[PDB]
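K.L.:
Before I ask anything, let me first share the structure, which is written out below as structure tokens.
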Amino acid sequence: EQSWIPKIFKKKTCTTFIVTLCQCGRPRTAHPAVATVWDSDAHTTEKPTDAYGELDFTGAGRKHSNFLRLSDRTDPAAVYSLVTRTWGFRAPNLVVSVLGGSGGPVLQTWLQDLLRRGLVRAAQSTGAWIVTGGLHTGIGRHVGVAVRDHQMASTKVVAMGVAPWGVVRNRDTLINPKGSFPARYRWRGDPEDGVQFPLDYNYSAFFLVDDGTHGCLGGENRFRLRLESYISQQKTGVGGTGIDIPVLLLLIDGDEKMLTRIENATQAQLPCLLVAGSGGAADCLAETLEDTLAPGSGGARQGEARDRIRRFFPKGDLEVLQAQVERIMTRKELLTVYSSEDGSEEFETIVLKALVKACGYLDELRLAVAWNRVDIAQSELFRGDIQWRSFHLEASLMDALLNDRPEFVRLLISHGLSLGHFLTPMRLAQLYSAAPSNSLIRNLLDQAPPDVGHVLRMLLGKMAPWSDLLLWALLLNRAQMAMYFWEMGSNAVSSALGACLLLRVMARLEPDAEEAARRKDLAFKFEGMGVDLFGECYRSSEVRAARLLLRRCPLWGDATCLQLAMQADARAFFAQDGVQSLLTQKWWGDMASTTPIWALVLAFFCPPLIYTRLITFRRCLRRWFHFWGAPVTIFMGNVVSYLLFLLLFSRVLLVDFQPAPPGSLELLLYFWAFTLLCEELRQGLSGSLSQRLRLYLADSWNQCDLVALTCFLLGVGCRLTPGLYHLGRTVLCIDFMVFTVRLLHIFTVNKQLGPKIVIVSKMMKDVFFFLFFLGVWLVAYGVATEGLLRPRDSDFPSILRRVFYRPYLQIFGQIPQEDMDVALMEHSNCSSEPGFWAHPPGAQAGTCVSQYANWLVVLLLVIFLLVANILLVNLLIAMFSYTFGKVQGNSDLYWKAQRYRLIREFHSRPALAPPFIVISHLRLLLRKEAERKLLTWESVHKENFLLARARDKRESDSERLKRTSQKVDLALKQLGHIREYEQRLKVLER
Amino acid sequence: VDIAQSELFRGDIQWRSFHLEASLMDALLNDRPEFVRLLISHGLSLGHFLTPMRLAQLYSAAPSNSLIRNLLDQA
Amino acid sequence: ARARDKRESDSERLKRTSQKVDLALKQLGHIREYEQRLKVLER
Amino acid sequence: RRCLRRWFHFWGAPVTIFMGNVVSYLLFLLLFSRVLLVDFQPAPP
Ligand SMILES: [Ca+2]
């Protein structure tokens, strides 16, 4: 996408030649037919640019170095937009324009060290921009080599080149109005002249300013200054939240023209940093500022003396230099001197103080947040001399939140930053407004002032600053921010489970894919953290408090912790011992969890025994209801009722089922089945009508019960009709099978059998594989045998029998040799067809079979027996063994999870058994400070757990090794210092 | 390698395209990956570097009787 | 990413610490020699 | 025409070709079995 690039940007060709030789820098001969003082704009013609695209320096580089040619009189907004958007460069956190003449190809060692170590390092750390001449000469070359050395030794800095068109060596190769996306640049040009220079190969971007001249210097000064000012007017990301981008000018040596440029920059309110001892045109200003409030007598001509000394003799006589120095001092607040300090190389702090002084609201904390320098912020805060205001830190906190800098927010909060007063509906709206472009949260907010209530309602279903901040972070999916807020939350466990729920639902709702997977991962991390916190809260402290923690219903959604876990499928959460013990206790209701099963049975059959001490736990009726109200006793009663129901069903079906009108027992059976139907109706109805109906029908067991009951009704209806008695009997016969299959549910309660049942459920893929394999083989062998025999019955039912049924039973040791092996049969001439025939003795083995090639029949029999009885069955064994070995853990977790659903289901069933449950359905028809202390105790445990994790991490070997590396680096730094002092003392010895 | 990196990093020393081209050829022939990496990283023009003569030289460095050598001979 | 991960591995960090300690010992020998020279020049 | 384009897309998809081929193969086996077990006679085919 570049079609607009020629549109908004224009190159400059001079309209008029002004003297043989033009002022335009081109020979008189090479000029257009249109050819007192030449003007760079008045006598210039504009046309669409023809030298855009990107460079590919021959050899090294990132294979991408964007280049542009534009007129000097170009608005900077378009340039900034181009760089930020089209070329993909991130907005700058700081712009350092490195002025400087640097006379001579070689620069002093201390200056080169300062550049390479401070300037480039700080630029990389803070993601700043370096603006210099994009030429392999002057200060630009030094900057480029410094950047290259830093990149090599670091184990990518962004620097641009603003250079005049006409002085770029080999400009022709870059000319391509269509486009020069690839671009070969011969920067190793053998000829060397000062009229033109090659482009440095270390600069990521270029700005070949043009002013209709074939060579000159300084033409780009206007554009450079305007660009710097415009960048200074922008903001540091996060919409308008970002502070004004700091822009700083660094000056080393230079000339009078550099003094003029410094004056222009100061006029444009741009801070300037001067290096002491750099050389001419730079150290003079440093000295003058050092003079500052010098005495009027004997100082007025001191400035002139300094000008004539530091500056070159030319123009020294001219008073213009002194007047310009005075004008510069007029705004000395924007000037600073780089204290040499024997090569301090502490660039960032000097820049910070210079920016603060220039500002005279921009604050150190806001700048530190704008950059990623946590150390700067902590140093500034730790400085006791500096005093901070509530809003002073509030602005910084807002910036940190908007830009997602967890470390900064942590540090700011830790420094006594009031939070309750900090958050406001306006600020919260701002925070939510920072949704990244088209994110799912943004779509949800648009579809829905934050107005976050409705989005949460539509997410969950709906069927304290920390809480709000945590919710916002979860919505925006800022992992570290959310984790930190949770660490400061109040309802830690319930908060964690709610976060897991919300993240999982959002992820299933995201078009994010791998980004959604990170939300899924964040959900897993939160679930694990909640698990660990609860495990600590339970084992290490009173279990009663843990029980209270789970049962309570916080304000997250007015739902219990267990409900949240179940809705989020937080399988890991239920897997821990504490939750299982609590669930067991609820399962036994009021009676003790240790009650032996046999004791329970004896109590069940001997109601009076419940009052004996042999079972552990008006008082009498209260105890009675407790016993009969416990979920376990309801379960046992229901099982007994179900068994009696099956017994009655079997009795009726096998004996009393007659064509006559139904008897007493059959009617009792009908009433019983109707009771079961009412029970399932109750379960479905109360367990949003469509939503709960789907929830009920989802459970497989309920599907089984429903199919059983519908088949039962179908069969009864059929039997009542006079004609369909047999059909009714048959349907009821199958319905008995369907009912009795339900008894498998009894093994979902045991501590060992439930996992076995789940694993069996997962074996069905292997079962189907074997079934289809056997089906194919059966079809093959059966058809082959039947074809070879050629029985004369040729009756479709008989054909199907001999093709499938008999081969099938051959798998299970029913091998009728007398019906296939001719040797066991009497030879007879049954059929008129030519050949021989025999007479099988079997009733359904065919009237008579051929015997043409019977040895082949026996051979096929042997092959089939082998493949079926041995190979297929053993393959199935192996597949079962492998699958069972592979899915043990997942099955166990799944059972532990569903244990809660089971318990809840049985916790609300009517107290009575199905056969009498009609009476209970009828009844159903016709119809603090302690909490605060609990939360405080939970928060204390959370703090202990967090400290334990942090300390354990800090004591790990890897962290200790890293810290030792840091200390060794510090030791080497100090060793260099003492070595330098040693050299100084050795010198002073003489 | 350290000697080469020190020599290159020395700003006083100026290098020529062929000046590094000879070194690059030597590094390739002797199979010194670090040297070639460093040389290329130092703004060494590559498109102009390779030539059919140079490529023939490179392929001529097949070690004694190697399968590549047999295949080239057969071709 | 691969290069940085390798450089941040424990083994590489330990090797780099060994290099830095060797450099420290070199400089320590230098300063010790200068210490002896200064002690001599004291008289 | 959009209609024919959609039609060809459906019937051109590899999966649909696979399903069609499977159905054809099953019918072929069924025909084979029928012929072999019933209509296979010494008389001309
Ligand atoms: Ca049910």
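If you go along the chain as it appears here, the first residue is 1 and each next one adds 1.
The backbone N, Cα and C atoms fix where each Cβ goes, and this holds for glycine too.
Under the heading ATP 2 binding site, Swiss-Prot lists A:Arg148, A:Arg389, A:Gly416. Positions annotated as ATP 1 binding site by Swiss-Prot: A:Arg188, A:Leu199. In Swiss-Prot, a mutagenesis experiment is listed as A:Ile252 to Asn (Swiss-Prot position 278), annotated with the note No effect. The Ca(2+) 2 binding site feature in Swiss-Prot is assigned to A:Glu680, A:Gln683, A:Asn702, A:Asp705; the stated evidence is experimental evidence. Quoted from Swiss-Prot, the note on the mutagenesis of A:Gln814 to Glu (Swiss-Prot position 977) is: Alters the monovalent cation permeability sequence and results in a pore with moderate Ca(2+) permeability. The note that Swiss-Prot attaches to the published mutagenesis A:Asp821 to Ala (Swiss-Prot position 984) is: Results in a non-functional channel with a dominant negative phenotype. Quoted from Swiss-Prot, the note on the mutagenesis of A:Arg909 to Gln (Swiss-Prot position 1072) is: Does not affect PIP2-binding.
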K.L.:
Out of A:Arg148, A:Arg188, A:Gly416, A:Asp705, give those binding-site residues positioned within 10 angstroms of A:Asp821 (mutagenesis position), comparing C-alpha atoms, in sequence order.
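P.N.:
None, since no candidate lies within 10 Å.
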K.L.:
Which recorded positions of A:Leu199, A:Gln683, A:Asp705, A:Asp821 contact ligand 1 in the sense of C-beta under 6 Å?
P.N.:
A:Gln683, A:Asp705
K.L.:
Just to verify: the residue among A:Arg148, A:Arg188, A:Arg389, A:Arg909 with the fewest other Cβ atoms within 10 Å, which of the recorded positions is it?
P.N.:
A:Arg389
K.L.:
If you draw a 10 Å sphere on the Cβ of A:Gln683 (Ca(2+) 2 binding site), how many other Cβ atoms land inside?
P.N.:
16
K.L.:
How far apart, in angstrom, are the most distant Cα atoms among the ATP 2-binding residues A:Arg148, A:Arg389, A:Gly416?
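P.N.:
Answer in Å: the longest Cα-Cα distance is 44.
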K.L.:
Measuring Cα to Cα, how far is A:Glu680 (Ca(2+) 2 binding site) from A:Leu199 (ATP 1 binding site) in Å?
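P.N.:
On Cα coordinates alone, these residues lie 83 Å apart.
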K.L.:
What is the separation, in Å, between the Cα atoms of A:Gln683 (Ca(2+) 2 binding site) and A:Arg389 (ATP 2 binding site)?
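P.N.:
About 61 Å separate the Cα atoms of these two residues.
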K.L.:
How many other Cβ atoms are found within 10 Å of the Cβ atom of A:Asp705 (Ca(2+) 2 binding site), counting all protein chains shown?
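P.N.:
A:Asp705 (Ca(2+) 2 binding site): 21 neighbouring Cβ atoms within 10 Å.
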K.L.:
To which of the recorded positions A:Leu199, A:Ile252, A:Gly416, A:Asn702 does the lowest count of other Cβ atoms within 10 Å belong?
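P.N.:
So among A:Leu199, A:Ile252, A:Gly416, A:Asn702, the recorded positions given, the one with the fewest Cβ atoms within 10 Å is A:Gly416.
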K.L.:
Return only the integer: C-alpha distance in Å from A:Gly416 (ATP 2 binding site) to A:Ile252 (mutagenesis position).
P.N.:
43
K.L.:
Looking at the recorded positions listed here (A:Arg148, A:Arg188, A:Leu199, A:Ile252), whose Cα lies nearest to that of A:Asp705 (Ca(2+) 2 binding site)?
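P.N.:
Going through A:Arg148, A:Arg188, A:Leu199, A:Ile252 one by one, the Cα closest to that of A:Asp705 (Ca(2+) 2 binding site) is A:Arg148.
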K.L.:
Which of the recorded positions A:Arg188, A:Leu199, A:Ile252, A:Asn702 has its Cα closest in space to the Cα of A:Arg389 (ATP 2 binding site)?
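P.N.:
Nearest in space to A:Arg389 (ATP 2 binding site), counting only the recorded positions, is A:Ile252.
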K.L.:
Around the Cβ of A:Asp821 (mutagenesis position), how many other Cβ atoms lie within 10 Å? Please give the count over every shown protein chain.
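P.N.:
The answer is 18 other Cβ atoms.
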K.L.:
For A:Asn702 (Ca(2+) 2 binding site) and A:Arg909 (mutagenesis position), what Cα-Cα distance in Å is obtained after rounding to a whole number?
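P.N.:
Pair distance, Cα basis, whole Å: 14 Å.
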K.L.:
Can you grab the distance from A:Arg188 (ATP 1 binding site) over to A:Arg909 (mutagenesis position)? Cα atoms, rounded to a whole Å.
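P.N.:
Roughly 89 Å, rounded to the nearest whole number.
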